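A.B. asks: Shown below is the structure under consideration.
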Amino acid sequence: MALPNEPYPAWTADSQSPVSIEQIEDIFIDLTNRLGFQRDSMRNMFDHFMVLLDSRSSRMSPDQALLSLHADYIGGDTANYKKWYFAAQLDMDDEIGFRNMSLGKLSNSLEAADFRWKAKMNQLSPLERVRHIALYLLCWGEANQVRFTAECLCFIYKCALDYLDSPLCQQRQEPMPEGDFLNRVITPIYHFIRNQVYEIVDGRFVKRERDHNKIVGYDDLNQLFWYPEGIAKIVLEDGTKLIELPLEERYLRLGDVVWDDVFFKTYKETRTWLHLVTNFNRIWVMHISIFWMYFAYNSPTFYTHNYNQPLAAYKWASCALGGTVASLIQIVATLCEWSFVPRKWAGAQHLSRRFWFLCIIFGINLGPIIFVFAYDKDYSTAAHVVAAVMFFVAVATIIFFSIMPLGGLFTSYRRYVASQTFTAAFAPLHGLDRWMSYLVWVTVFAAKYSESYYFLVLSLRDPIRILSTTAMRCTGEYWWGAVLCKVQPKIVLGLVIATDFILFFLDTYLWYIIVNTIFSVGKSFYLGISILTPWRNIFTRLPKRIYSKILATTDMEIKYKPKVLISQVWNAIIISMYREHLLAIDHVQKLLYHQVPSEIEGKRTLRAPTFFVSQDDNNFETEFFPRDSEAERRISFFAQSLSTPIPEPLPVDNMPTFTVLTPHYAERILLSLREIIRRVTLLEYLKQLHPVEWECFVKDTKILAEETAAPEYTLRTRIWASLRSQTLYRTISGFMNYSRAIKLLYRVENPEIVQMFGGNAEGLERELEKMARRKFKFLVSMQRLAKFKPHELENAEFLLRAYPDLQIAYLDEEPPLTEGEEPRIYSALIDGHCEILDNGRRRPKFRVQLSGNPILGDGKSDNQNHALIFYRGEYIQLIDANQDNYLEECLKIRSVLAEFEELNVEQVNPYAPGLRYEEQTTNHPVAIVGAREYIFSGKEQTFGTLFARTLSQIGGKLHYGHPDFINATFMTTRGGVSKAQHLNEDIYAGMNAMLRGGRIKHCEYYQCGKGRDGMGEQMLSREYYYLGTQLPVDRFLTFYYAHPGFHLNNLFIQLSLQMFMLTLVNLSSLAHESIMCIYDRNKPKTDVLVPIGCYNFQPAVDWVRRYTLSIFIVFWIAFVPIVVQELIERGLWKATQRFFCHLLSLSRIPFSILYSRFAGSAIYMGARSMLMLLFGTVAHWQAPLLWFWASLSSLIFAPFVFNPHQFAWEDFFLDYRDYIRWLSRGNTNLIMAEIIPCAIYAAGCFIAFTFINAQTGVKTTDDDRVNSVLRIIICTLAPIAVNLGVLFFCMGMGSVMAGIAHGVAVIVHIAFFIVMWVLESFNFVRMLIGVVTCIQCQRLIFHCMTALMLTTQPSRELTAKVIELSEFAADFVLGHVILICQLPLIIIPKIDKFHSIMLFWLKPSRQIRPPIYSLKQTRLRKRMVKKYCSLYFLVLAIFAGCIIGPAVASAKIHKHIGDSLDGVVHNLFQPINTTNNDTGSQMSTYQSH
Ligand SMILES: CCCCCCCCCCC(CCCCCCCCCC)(CO[C@@H]1O[C@H](CO)[C@@H](O[C@H]2O[C@H](CO)[C@@H](O)[C@H](O)[C@H]2O)[C@H](O)[C@H]1O)CO[C@@H]1O[C@H](CO)[C@@H](O[C@H]2O[C@H](CO)[C@@H](O)[C@H](O)[C@H]2O)[C@H](O)[C@H]1O
Ligand SMILES: CCCCCCCCCCC(CCCCCCCCCC)(CO[C@@H]1O[C@H](CO)[C@@H](O[C@H]2O[C@H](CO)[C@@H](O)[C@H](O)[C@H]2O)[C@H](O)[C@H]1O)CO[C@@H]1O[C@H](CO)[C@@H](O[C@H]2O[C@H](CO)[C@@H](O)[C@H](O)[C@H]2O)[C@H](O)[C@H]1O
Ligand SMILES: CCCCCCCC/C=C\CCCCCCCC(=O)O[C@@H](COC(=O)CCCCCCCCCCCCCCC)COP(=O)([O-])OCC[N+](C)(C)C
Ligand SMILES: CC(C)[C@@H](C)/C=C/[C@@H](C)[C@H]1CC[C@H]2C3=CC=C4C[C@@H](O)CC[C@]4(C)[C@H]3CC[C@]12C
Ligand SMILES: CC(C)[C@@H](C)/C=C/[C@@H](C)[C@H]1CC[C@H]2C3=CC=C4C[C@@H](O)CC[C@]4(C)[C@H]3CC[C@]12C
Ligand SMILES: CC(C)[C@@H](C)/C=C/[C@@H](C)[C@H]1CC[C@H]2C3=CC=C4C[C@@H](O)CC[C@]4(C)[C@H]3CC[C@]12C
Ligand SMILES: CC(C)[C@@H](C)/C=C/[C@@H](C)[C@H]1CC[C@H]2C3=CC=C4C[C@@H](O)CC[C@]4(C)[C@H]3CC[C@]12C
Ligand SMILES: CC(C)[C@@H](C)/C=C/[C@@H](C)[C@H]1CC[C@H]2C3=CC=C4C[C@@H](O)CC[C@]4(C)[C@H]3CC[C@]12C
Ligand SMILES: CC(C)[C@@H](C)/C=C/[C@@H](C)[C@H]1CC[C@H]2C3=CC=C4C[C@@H](O)CC[C@]4(C)[C@H]3CC[C@]12C
Ligand SMILES: CC(C)[C@@H](C)/C=C/[C@@H](C)[C@H]1CC[C@H]2C3=CC=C4C[C@@H](O)CC[C@]4(C)[C@H]3CC[C@]12C
Ligand SMILES: CC(C)[C@@H](C)/C=C/[C@@H](C)[C@H]1CC[C@H]2C3=CC=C4C[C@@H](O)CC[C@]4(C)[C@H]3CC[C@]12C
Ligand SMILES: CC(C)[C@@H](C)/C=C/[C@@H](C)[C@H]1CC[C@H]2C3=CC=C4C[C@@H](O)CC[C@]4(C)[C@H]3CC[C@]12C
Ligand SMILES: CC(C)[C@@H](C)/C=C/[C@@H](C)[C@H]1CC[C@H]2C3=CC=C4C[C@@H](O)CC[C@]4(C)[C@H]3CC[C@]12C
Ligand SMILES: CC(C)[C@@H](C)/C=C/[C@@H](C)[C@H]1CC[C@H]2C3=CC=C4C[C@@H](O)CC[C@]4(C)[C@H]3CC[C@]12C
Ligand SMILES: *[C@@H]1O[C@H](CO)[C@@H](O[C@@H]2O[C@H](CO)[C@@H](O)[C@H](O)[C@H]2NC(C)=O)[C@H](O)[C@H]1NC(C)=O
């Protein structure tokens, strides 16, 4: 009688409740009779409302519970309905944008409408507030896809409310037919969404094939209701408009709207780089425009005439062109953005106004610069002062354009591109959070710009002066003379600057990591965590930290002895670990709190485990739990997390209700005996993996078996094996520790309740379970429970008997009501307490009909949305089906729900006339609280973990993921779990929540567990557009460098490696042919260069040292946050494992598949770069080039060094056998992406080739020009021509007739590698650049050919064949070189065992059973392993012979092949006996040609 039995005791048992359940029920019933809601959906939402009303009034008064629920749903500043109303109903979106900007920089009007709205809300009676929330929930509970479009539902709510309040409805006598709201209103909107993606093909539904710019999605549908212009587009069937009807007559005609003639695309996606320019224009302005000024200032030789350090007016006016560059990036950004947006919507007339202001600013920068340059008398103060002034106009332009957001440019004079309410409403940072965001980004760019000047630019001052002034003394080609080879130093310079332009971008990410690592270690030190202390200090203080931070002991109870309560909670944790078979009996006893007889007889005493004492008493080093154990992990994280700031909890009865929502489609529920016991079966594979867990399991099995002394025993092995594998049972069993934790806390903190029962221990467990049923709900969404196979159906029924309180929501098809129509779909809810019908299926508690099949998109989010109407409580924890939790973490739930900042706060009237928006303290609610996750059994994955504390403080966390909790009333009123309209990562998934004003938090003291499993389409999303062009700079820099700046960093690293190869092949080609001066160290600029006539290119060659260091640091800096994170928690040695797991990540898979899986990914590019790297080292050797050898050897030889059983003799040559069988058997967006980049690379190699044959420094005349351009044509087209020539034999004449053509292509391609080698007169260095050029030239030839035939018909299939013969030889020759490289190590005896020991010693040593072959097949194995062994040794004898052939052919004293040709073919073979050292004391005949 002292403990109420009613379902909602905090409301019903309180006498201060303004309205009873009877009145609240009559309101829900009246609304259903009036608007035709489903009766079963009304019962669901009536139950949902009462739980919200009972979880709220659990911690406040019932009057404040109803008032705060009305504010959060209808009329508060946190209500999405108030935001939509002030934007779409009152045209006040621009006023909201003005005050957002004014409030963001802090640490008839809008104000009159706000005061008028608060006074209308304040006069509502409690019954009117119930009717408002009930109407919204009833509309929300039958929306089922309009839940994804929040603002479409606000419009439907207002149409329904206006109709409801009218005499047209109050005077109506008959009720609306049941299901009328869904049939007439919701279903047509669903049919629009479905017909955008699906088509009817003779009766079924199959996806349409359309680009994403033809599909009107959820966002394009939602945004119509953001503006009064959009609502003015809603048109009825008869032709009229919806807004032409009185307010109360519009709901009744929402079924006559032709939604196809209304909805339209609001944001079209385009080419990826067009979005990067607009969305991240502030990133390009600073790097691109500061780079210009850095290099214009440090390159006086580009504007000095007849090179003279004076005449500074030219130096200042040349830097001042960085303001013209910044003003031009903004023009291009505005032009790109003008193509994403429809031309008459939401703004975009302000886009044309902005373009003209940016054209004025750009003219102001350009104009006076033209005056300075073109009106100078070759020290004119009329131009020396202009140049100085225009340098600061340039600087001020750069600062303005890289600070101020693009969308908020010139908006002070529809002024915004998108509505502010829903797109530009980010929560500002205040106080210490704000100053840390400033300090991070000031430090990142003060350190970046400081050392990018001294190391990237000042080091280049002499290379720029030298390479831009020297002219080569070459002879050149026959076709153009010496006009291309005398500008080679300038071509080398232009490539060097372009390579340093990309290093300018890699530099910023280098400093983002360095600064964030220091700030994430100084934050831990300041917060007191500061983990360098031994674990003895962490564990000794644990007993006191359990009393404070877990036990809610702020003295409601009368000061019980703390040791009693800690023991009751510490022991339950350990017993939980012991029943999980993680602790042995000798471990547990040393860890428990033990009752001991007192000094006084007939008494008991509590004493702490030595674990809490022996750590302090370090005389001994006993083991309480095993090394590297899971109990070692969980206890060490538990004690470590309780050393951090944790909010103090509420009593359990004051706790909010929450829900765990889990989507399930096809995952395994339980392991069945078939798949555990029948190359090693599952059950015996687990014993090998979890040995000590199993023996403790059987040891308990022995006790249980001998207790009864099998169906009981066969189950506990299915359960034991399921709890070690990724199953749904393991997740459900792990997250029912919330029910166990809530019961334990309720019992430990309420001794009076327990003592009240006093021996009625069975009746107490009813009381503890009644409370845990009230505060925790587990909801699993089983999408296909209606189509479960009987073994799966039996698995699900086992869940509902082990856990009666678990609820399962499922889709329930139903025959069509009339023949030749669509089946009816329902959402149904069952649980363990449901009556079990005759057919073995439980009768559903609720059964709500949908408009149609809800699964229209990418799966998970549609599943979560159908089951979302059955969630209860204030918070939802999203959970994935392959997770699990622990009791010691589930004990911290009351302090994780306190991160939403609604539990221990005062309640004020949200409609009080005194307050103004600016002084309200609840304007930005916490939307998401994220938590750490443990992966049991990547760069950015563990980048975020170390930075998560700093990124959450400065607003940089946008994670709508699976391990985290959400504010249910905030999120479900604003679109829900996701959008279901695209393989988006969850790293940036809740930014709709952040765009709409919610904050996203991160707690470091909670950690669940989860099992493991190009730019992307993320860059084309509108959320990047809204975030990029509207965030303030400090918060834009955190947004860019967290997710998208990481993906661009990877791209820039690759581009920087391909531009170094093009630069190196030209810088080594220039150093090979030049006599370079002795590089005197510590010498002035105009000092004497020792060999008179030399080239001073040693400074330019040393640039390779500096670039190599830069890209070496850039590689190894991505590991610093990885090592520091593990070094600071594990402490000494586990950093090494994560360092090597990260580094290594970067039967026997055959070469036929392993090579083909990485051929177009790393092998092809890395084999072309290795040829270019090979030329670089032989042409001019430098030590730093070794790192590019190691980094390219690994890139190619990684997949073939970790393949198990790759390196043994016998299996090696059998893999070659199937490799050969694989070879024979089997019978403007493209141009601007990889066609021009492919031509530039061929041109850059062509320049390097022709210069190395330019005879630099040979005393020649006009007829000593070589025709090295012809050598390219002869060695590029001729192998292609003969590839086509044989295909005309096949048509003139299917493996024998094809392998002859396949064999011919290999022969000719190798033959012309030999033809080039002799055209260069047997010069190995000149051949390498010759062959590289031809490979790149054929790639360009096919690349333009492929796009030409893939935008005649008989050749449209022929061209794809000649492209393939040359392609085939590329695979044949490249494949063997990988194989031939395996030769020196297979001949090492005992290499397979030697290699495979570390293949399993460093990793867990998984064992595959050694195969046993027939003694008849073995005789065939011996033959065939020695059959193709004699072929691999012969292809190696042909590949080798092609190398020692021309190499030995140097014994050709006779002058050179073809001494008597004349004309376009004279000197087709490079001359010899020519010494290109024309430097020295000789000063006559300066003219080498
Ligand atoms: C060596 C390294 C280089 C140093 C960089 C030097 C550049 C200096 C930038 C100065 C700066 C960025 C600071 C962030 C540092 C990040 C550095 C990263 C470097 C980038 C590579 C600080 O901005 C000022 O800082 C003040 C202090 O916090 C604060 O003033 C407040 O507190 C005072 C005290 O209580 C108090 O007196 C005062 O009343 C308060 O108002 C305000 O934020 C602001 O006045 C400017 O930021 C911009 O300021 C704009 C108007 O404010 C702001 O509004 C603009 O955009 C909106 C949309 O259209 C819209 O509002 C408008 O269109 C437009 O007006 C922008 O949103 C914002 O982005
Ligand atoms: C103000 C900003 C300035 C910043 C500096 C800008 C430098 C950026 C240059 C990058 C660039 C321009 C080259 C020059 C073009 C002409 C310009 C005129 C030149 C002067 C006259 C060439 O660089 C790219 O780099 C790739 C990596 O090396 C490489 O791809 C090669 O390596 C791979 C792994 O090794 C491997 O797949 C394979 O070996 C190759 O594919 C190619 O070389 C090339 O695609 C183009 O970048 C690319 O553009 C793509 C679509 O726009 C974009 O793809 C996205 O959209 C696609 C649509 O459907 C979609 O299909 C993609 O899924 C999607 O991801 C790429 O993300 C982006 O990379
Ligand atoms: C000692 C002297 C050595 C020189 C030997 C030279 C003799 C060679 C003689 C003949 C071989 C020439 C055949 C290829 C000709 C056509 C080129 C071609 O098809 O490119 C293709 C790949 O193919 C390559 O990239 C070739 C790479 C070089 C490997 C060949 C030599 C390997 C030796 C060096 C090994 C490392 C050396 C380091 C030290 C060992 C490009 O295909 P794709 O464009 O990526 O297709 C993508 C699909 N898409 C278009 C739709 C996107
Ligand atoms: C970053 C952009 C906006 C502009 C400011 C960059 C300017 C750089 C390239 C140039 C312009 C003014 C230069 C100037 C400032 C101070 C002097 C001292 C003088 O004895 C030698 C040159 C030296 C050391 C240079 C350093 C680099 C500067 C700062
Ligand atoms: C990738 C970018 C940075 C490349 C294309 C730019 C290179 C420019 C900045 C550099 C490379 C070589 C330089 C070049 C070398 C010498 C000459 C001749 C002189 O009478 C005027 C300056 C002039 C014409 C300059 C102009 C600027 C040049 C062209
Ligand atoms: C990134 C750096 C390396 C590049 C962009 C530097 C570019 C500037 C320094 C160079 C490139 C083109 C040059 C430009 C082209 C032609 C003229 C006219 C001549 O009578 C004097 C030099 C003068 C006036 C120079 C001025 C300086 C310029 C603008
Ligand atoms: C938004 C950015 C683009 C705005 C604020 C511009 C910042 C520039 C002007 C400022 C920020 C940091 C400054 C930087 C830091 C330290 C020195 C070292 C000195 O030997 C050369 C100039 C140099 C390298 C200056 C150049 C000017 C810089 C680069
Ligand atoms: C990379 C290639 C495509 C570039 C360098 C080719 C340029 C050639 C085709 C063009 C550019 C300017 C022309 C030109 C300038 C100087 C040369 C060398 C001289 O003795 C005869 C005239 C001659 C031959 C002519 C004809 C062809 C030239 C050299
Ligand atoms: C990114 C790389 C691939 C591209 C940009 C390389 C560009 C450099 C090599 C090329 C592009 C424009 C060229 C440039 C334009 C015209 C003149 C002709 C002559 O008077 C000197 C060489 C000079 C000055 C050359 C030097 C080399 C340049 C600068
Ligand atoms: C005026 C110059 C100095 C400033 C604006 C810099 C311009 C370059 C660095 C930037 C601005 C515009 C960019 C450009 C616009 C659109 C795409 C198409 C895509 O398929 C390849 C990359 C590409 C072609 C990129 C390449 C890099 C560009 C050309
Ligand atoms: C001020 C800007 C415009 C100047 C300095 C820089 C231009 C660079 C960034 C742009 C222009 C030309 C581009 C270039 C042309 C061809 C090569 C090799 C190809 O296989 C991949 C793309 C790649 C690697 C890209 C890299 C980025 C480049 C080099
Ligand atoms: C990576 C590739 C794309 C870069 C390096 C090549 C750029 C070529 C197209 C550019 C850079 C150097 C230029 C070259 C340098 C000097 C002049 C002399 C003039 O009388 C004719 C044009 C001519 C001969 C031009 C022709 C075009 C060239 C060769
Ligand atoms: C792998 C096979 C196909 C190798 C052996 C092919 C070799 C032939 C195709 C190539 C290799 C080098 C070539 C050889 C080098 C230089 C000369 C001198 C010239 O005045 C006539 C052609 C001649 C004599 C050619 C003939 C064809 C040869 C011999
Ligand atoms: C196994 C095969 C692929 C090996 C042996 C091929 C070797 C050929 C291609 C190599 C080795 C010896 C070379 C040979 C020896 C000397 C002469 C000089 C001149 O008179 C023409 C080229 C010529 C004839 C070259 C051509 C290329 C040859 C013939
Ligand atoms: C190219 O020829 C010049 C001139 O014969 C050589 O220059 C000599 O280099 C040595 C090396 O220190 C100096 O001691 C001599 O004083 C230089 N001679 C003159 C006249 O300056 C140069 O070494 C040669 N380069 C080669 C052979 O690679």
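Here, residue 1 is simply the first one shown, and the rest follow in order.
A Cβ is built for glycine as well, from the same backbone N, Cα and C atoms used for every other residue.
Reproduced below are the annotations present in Swiss-Prot:
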type	residues	note
MUTAGEN	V130 to N (Swiss-Prot position 302)	In 1082; temperature-sensitive mutant; no gross alteration in beta-glucan content of cells; when associated with DEL-GSC2
MUTAGEN	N298 to K (Swiss-Prot position 470)	In ACR79-5; selectively resistant to antibiotic arborcandin C
MUTAGEN	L458 to S (Swiss-Prot position 642)	In ACR1A3; selectively resistant to antibiotic arborcandin C
MUTAGEN	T644 to A (Swiss-Prot position 828)	In 1014; temperature-sensitive mutant; no gross alteration in beta-glucan content of cells; partially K1 killer toxin-sensitive; when associated with DEL-GSC2
MUTAGEN	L671 to R (Swiss-Prot position 855)	In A6; temperature-sensitive mutant; lower beta-glucan content of cells; when associated with DEL-GSC2
MUTAGEN	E889 to G (Swiss-Prot position 1111)	In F4; temperature-sensitive mutant; lower beta-glucan content of cells; when associated with DEL-GSC2
A.B. asks: Indicate whether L458 (mutagenesis position) is helix, strand or coil by DSSP.
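C.D. replies: DSSP assigns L458 (mutagenesis position) to helix.
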A.B. asks: So the entry has no coordinates for 43 residues flanked by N1227 and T1228. How far apart are their C-alpha atoms in Å?
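C.D. replies: Cα to Cα across the gap: 34 Å.
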A.B. asks: Counting across all protein chains shown, how many other Cβ atoms sit within 10 Å of the Cβ of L671 (mutagenesis position)?
C.D. replies: 25
A.B. asks: Since the deposited structure skips 3 residues after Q981 and picks up again at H982, how long is the Cα gap in Å?
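C.D. replies: Between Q981 and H982, the Cα atoms are separated by 8 Å.
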A.B. asks: Which one is it: of the mutagenesis positions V130, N298, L458, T644, whose Cα lies the shortest distance from the Cα of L671 (mutagenesis position)?
C.D. replies: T644
A.B. asks: Measure from the Cα of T644 (mutagenesis position) to the Cα of every one of the mutagenesis positions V130, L458, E889, then give the nearest.
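C.D. replies: So, spelling it out, the nearest of the mutagenesis positions is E889.
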A.B. asks: Sort out the sequence-distant neighbours of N298 (mutagenesis position) for me: same chain, 6+ apart, CB within less than 8 Å of its CB, listed by position.
C.D. replies: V457, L458, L460, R461, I464
A.B. asks: Report the same-chain neighbours of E889 (mutagenesis position): residues 6+ apart in sequence with Cβ closer than 8 Å to its Cβ, ordered by sequence.
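C.D. replies: Sequence-distant Cβ neighbours: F638, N737, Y1006, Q1007, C1008.
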A.B. asks: If 11 residues are missing between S937 and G938, how far apart are the two Cα atoms, in Å?
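C.D. replies: Cα to Cα across the gap: 16 Å.
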A.B. asks: For the break between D1013 and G1014 (15 residues unmodelled), what's the Cα distance in Å?
C.D. replies: 20
A.B. asks: Using a Cβ cut-off under 8 Å and a sequence separation of 6 or more, which residues in the same chain sit near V130 (mutagenesis position)?
C.D. replies: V19, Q23, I24, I27, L66
A.B. asks: Unmodelled stretch of 32 residues from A709 to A710; how many angstrom between the C-alpha atoms?
C.D. replies: 12
